[PDB]
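Visitor: Here it is: the structure, laid out below.
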Amino acid sequence: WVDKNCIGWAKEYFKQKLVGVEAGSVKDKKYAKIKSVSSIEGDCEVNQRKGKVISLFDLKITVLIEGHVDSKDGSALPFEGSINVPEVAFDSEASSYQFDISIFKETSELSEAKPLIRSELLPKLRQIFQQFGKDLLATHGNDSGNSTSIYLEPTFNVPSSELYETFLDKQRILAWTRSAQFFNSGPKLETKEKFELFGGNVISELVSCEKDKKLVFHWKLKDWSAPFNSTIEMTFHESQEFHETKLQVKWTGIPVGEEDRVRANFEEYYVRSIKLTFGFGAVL
Amino acid sequence: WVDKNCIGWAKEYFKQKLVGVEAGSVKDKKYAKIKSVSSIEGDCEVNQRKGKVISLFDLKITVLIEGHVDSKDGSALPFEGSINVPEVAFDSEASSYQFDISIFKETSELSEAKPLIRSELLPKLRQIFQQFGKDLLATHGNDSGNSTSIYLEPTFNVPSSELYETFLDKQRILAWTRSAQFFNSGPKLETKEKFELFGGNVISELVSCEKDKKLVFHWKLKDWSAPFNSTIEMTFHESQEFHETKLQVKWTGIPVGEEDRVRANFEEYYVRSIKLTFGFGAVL
Amino acid sequence: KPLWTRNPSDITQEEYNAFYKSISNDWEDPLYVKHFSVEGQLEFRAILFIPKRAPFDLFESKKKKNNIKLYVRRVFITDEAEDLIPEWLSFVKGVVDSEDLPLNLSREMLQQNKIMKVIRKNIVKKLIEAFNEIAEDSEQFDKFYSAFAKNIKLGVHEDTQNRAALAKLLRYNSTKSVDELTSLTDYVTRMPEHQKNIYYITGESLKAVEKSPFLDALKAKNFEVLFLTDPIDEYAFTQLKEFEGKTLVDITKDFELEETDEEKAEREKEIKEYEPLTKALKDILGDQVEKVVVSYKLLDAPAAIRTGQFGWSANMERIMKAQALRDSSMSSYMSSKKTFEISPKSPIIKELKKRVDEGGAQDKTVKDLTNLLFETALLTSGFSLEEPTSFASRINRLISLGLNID
Amino acid sequence: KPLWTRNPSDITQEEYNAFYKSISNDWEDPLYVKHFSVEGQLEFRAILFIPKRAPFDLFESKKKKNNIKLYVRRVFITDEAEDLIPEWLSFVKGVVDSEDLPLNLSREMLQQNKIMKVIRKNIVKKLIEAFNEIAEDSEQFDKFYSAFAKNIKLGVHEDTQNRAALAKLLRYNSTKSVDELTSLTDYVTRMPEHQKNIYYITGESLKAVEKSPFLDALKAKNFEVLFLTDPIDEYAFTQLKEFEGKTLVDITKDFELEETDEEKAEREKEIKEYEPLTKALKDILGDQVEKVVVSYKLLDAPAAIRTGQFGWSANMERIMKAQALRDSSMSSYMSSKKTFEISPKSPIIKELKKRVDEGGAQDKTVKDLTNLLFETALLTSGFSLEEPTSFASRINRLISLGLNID
């Protein structure tokens, strides 16, 4: 009771507050709205060791947004995107919150989407993050199994089709993984196919796939229990103006004791290795 | 005693045996002879632990040779050289020894120097190294301050002029050392000039030098005692056959427990740093 | 009493210099000093030193002798603190004293905890503030940049919450700033009102980009273009992607330059006349380029090679192809896609258009000249040829026909 | 019963496969097995396995997971001993059991000592013997090469005791072995009686080396020349310096070709008449080249660029210019002492000599022609260009003169 973990309370507070925030109305020429909060990573603890209630929470937030902007023909062009802030803390200032705003399948007609949310959506998130600390210090001041889900958004410098076939080509998969075991004679991955990776630690299973659109795998690590089988979904969002792809990864079914280990393993063995072998973006 | 340190006895035995061997007579047109032993590094101990006398001696030998070869027009051409034996051990076969034969200022008219040494001097060294273990097991079987000297031979792919001015240009010195402190305002190093290198650990002073041929410094380390000051002598040699500069370096006055330390420090911070900064040879 | 426990306003400069000379083996005066203190419920006093040059002495290389020292309740802990400061920022020195660090059982090791990460973020943000304070003094900022440009670029490439903050410390040359290193803020303040993109170009050196043909058109519109000379600045530019609402555009890659409606009409009525020439170039170049387009991003250059988007740059391809451990079996081919850009206001392109109008699109001389033009475009763009023998033979043929040799 | 305690003749293949699949994470069979036992002054039993492919996965990165396991008196000690096997050889798997190794108080950790060095030497020599045994059956030797060519090249570059021993495993292509990878012994076996130098040439890829002009004259005298493609062959070759008494000669740099006395007498009369042409080349090029000599190492190429003696190869310079660790302030510039070699057998050099004889050594046409020839020769030799805009402009000028542009 001396220390109170409030990561779930912070997740619920963010899912209650960040949702419904709109930059205007649904009938405006330029409109945006946070659909839901994708991921809340980090830690949110309240300690009473110093005698006074303190909160040293270190959190990173990522949300998804949907809206519509103007076009040259007079019609409203919809757009889906993501907004991720890498740091919200107790000592962060109102103007210190850096908002990484990105638009999936970005086009020239969507160029007005970025400044709009920068003028009417950012201050609301800023004041919400500012009030989060005071609500946390005022609330908790006085004295199969359970799985979780994470969200990743790596940016690759590669066309959607190229990366899609790279995630399926058995030879190229063995190239960028350096250790692969396929149990089917087929040259490429097909529906309902299992294969082993990374010295037996990784056992994945392609469940569903869409042409250059979606890839669903049943990822599972060898140390996990038998009923714990995670499901990872990768969505391609290649752009048309700047021509960049952003592999939106929704990773559910992860045990409560590996949600961090699965993250650093992906940014190194699934993002960095591909960018080093095939060179799909500068990385070090 | 059950344990006998035999590095000095091996050194003196090699100095008594390796010298005097000749590839014929001086009256011949092609002649070679081991002048002296340059350095004998490693360890040579005789222990009794397995119920029998053993000697797991690990030694590396380097010697100098002088002779003359036949020319194409007139009299014989003299030559200096070095012979490096990187390994002499108990399990070494008579033919397992590898001899690195090098000739200072070697050229085309000197290319016939090596085969002679390979036809007259190599079997002598082989049988000497073979009998060395026998006399070792037969002799040591069952029942100012004192300083030493070492000798190294780094290879550099650069003309001798540029490498010589590299050890004198204060700007190039600060380039290949990345930390230097000079007391004189002169742009080039001069005689009787002291300067500091490598984060206050290296105390050197140029005491003598010749034009592109000689470089004599007084080397001193910070953790060394007061009356301990070493003398380094470096000599350049431009070969017209390999087209490299084999800078033979000789350290005198090294403390009794700093030989391998200064050897590694020179091989890493003096040779490899120059070979990576200025590219004066291959480095990986 | 230790120095970090005193008020910085009551500490002289000679005291900081003596502290640096005691904690560091360097003899030069530290370029900058930063003594700050954070209060509240968590307290730590940190004194940070910025050297005048890179502290790459390394007399004990490969052994951990980290620069930032940690103190817990005025007690020294160890010299193995690695995660206390990022590796890209691991060039500053100094000490930090706190009292809330969760040490090990014996209080001689700190690892695998989150209480240190917040202090690390505080250290990096205070170092950003110190760098911004250094930016006010241009004479010291020149030395700081010429010493840690690679470090600041790696920090822009690595960090995310401080990427926009560290982007203000970037200083580069430009077409209008050939004499002094200009900043991104100085670029956007000097940017015209109608320009909406920060244009930059990379190269092996300043001499390669000072006359690059990708600038002339952007100089016709009086658009300033940034110059990149190191292979590491691209790593930061592909992570920034924008600055103050102005996105970064690499002119060596494929991009769009907006023009007026009358210009659009004059260009669409002129491209339609070069369709057979573009088709001939495309079907004679094969798969070497993705498409041959009539480009207006050049004025006097006859043709150029523009690396298609989703790929690298010219200097980026050059720095990536020279990596032995990157690819040894030809597995990476992302940067193989290119575009053959031609300028219709060049006499060579007009002659080629007249030739293909005459019907000699499959002539051997026209094919050879188009291949030589593609090769010299690859050359002037910054790409190595697949086989220099064909280029050498074509050059020798041109020289022989110039010296009246038949 | 442990496998290292039994004789290798009583162990079948399935037991070795099971041991390899249990000590490692691979599902495939090992490429080669080596179960040996030394019982002399050093007593140890070692079982080694060669993986089919390079085990560069490193799933648990940044932690001590050395490949070779250590055992003392049939007792596992630790898995952190990386000094037992060299860093270039740290790709094979297996175990090594001994009884004379000194350990710590608890006998679970090993520190630096000299007894491990002799075991390391025995391991490396037995692995060399195993590689030589693999050389007997080419079906597995090609896989072993395609797997660990870089490893064996780093090994022959680093080591000097086993440098000549590791040189026997080198397999490359040549002018007479374009279909299969030949060895150095097979190369010196086909060496004529008048050749005493192993000629080799390096490049960025096989396609550029196969069509390199430096081989043409070398193919006229029926001299076989080896080809090097990877950026690591140059270093291993400059570290080897000789093979079975035959010195390694890099033809991209200056060297001496075999010739008779009558050949020298007939070539000096042709060199003496081209001396004013060479002086014009030299005083027109200036700093770019250090000397212009009439070379006979070419057959039909009008000109070429040969790196000045004591310099670097083209591929070595191209990789070292891209290391991006010390290129600040242009620290590496010693390779700029190139040499312009000319072949007077080509009509271009004859016409240039005739123009010089006419007295046009200062004409602008001769100047820009020889400049362009210099850039194209530097291109064909394998070096990058500086300010290629002037080269492209000269190419466009020759194109305009070819298209009858007034």
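Following Swiss-Prot, chain B shows residues 11-153, 210-350, kept in their order.
Even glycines carry a Cβ here, placed using N, Cα and C.
Among the mutagenesis results in Swiss-Prot, B:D53 to K has the note: Decreases activation of Hsp90 ATPase activity and substantially reduces Hsp90 binding affinity. The residue drawn here is the original one. Here the residue is the original one, but Swiss-Prot notes a mutagenesis experiment at this spot, B:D53 to A: No effect on Hsp90 ATPase activity but reduces Hsp90 binding affinity. Experimental mutagenesis at this site is recorded by Swiss-Prot as B:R59 to A, annotated: Decreases activation of Hsp90 ATPase activity with a small reduction in Hsp90 binding affinity. Annotation of the mutagenesis experiment B:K60 to A in Swiss-Prot: Decreased activation of Hsp90 ATPase activity with a small reduction in Hsp90 binding affinity. Annotation of the mutagenesis experiment B:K62 to A in Swiss-Prot: Decreased activation of Hsp90 ATPase activity with a small reduction in Hsp90 binding affinity.
Can you tell me where each of these features sits in the structure?
Guide: B:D53 (mutagenesis position): 15 other CB atoms within 10 A of its CB, across all protein chains.
B:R59 (mutagenesis position): 9 other CB atoms within 10 A of its CB, across all protein chains. According to DSSP, B:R59 (mutagenesis position) sits in a coil region rather than a helix or strand.
For B:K60 (mutagenesis position), other Cβ atoms within 10 Å of its Cβ number 12.
Non-local contacts of B:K62 (mutagenesis position) by the CB criterion (under 8 A, 6+ apart in sequence, same chain) are absent.
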Visitor: I'm trying to understand the geometry here, so how far is the Cα atom of B:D53 (mutagenesis position) from the Cα atom of B:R59 (mutagenesis position), in Å to the nearest whole number?
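Guide: That comes out at 18 Å between the alpha carbons.
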Visitor: By the DSSP assignment reduced to helix, strand and coil, which category contains B:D53 (mutagenesis position)?
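Guide: For B:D53 (mutagenesis position) - judged by DSSP and reduced to three states - the answer is strand.
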Visitor: Can you give the distance in Å from the Cα of B:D153 to the Cα of B:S210, which flank 56 unmodelled residues?
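Guide: Cα to Cα, the distance spanning the unmodelled stretch is 36 Å.
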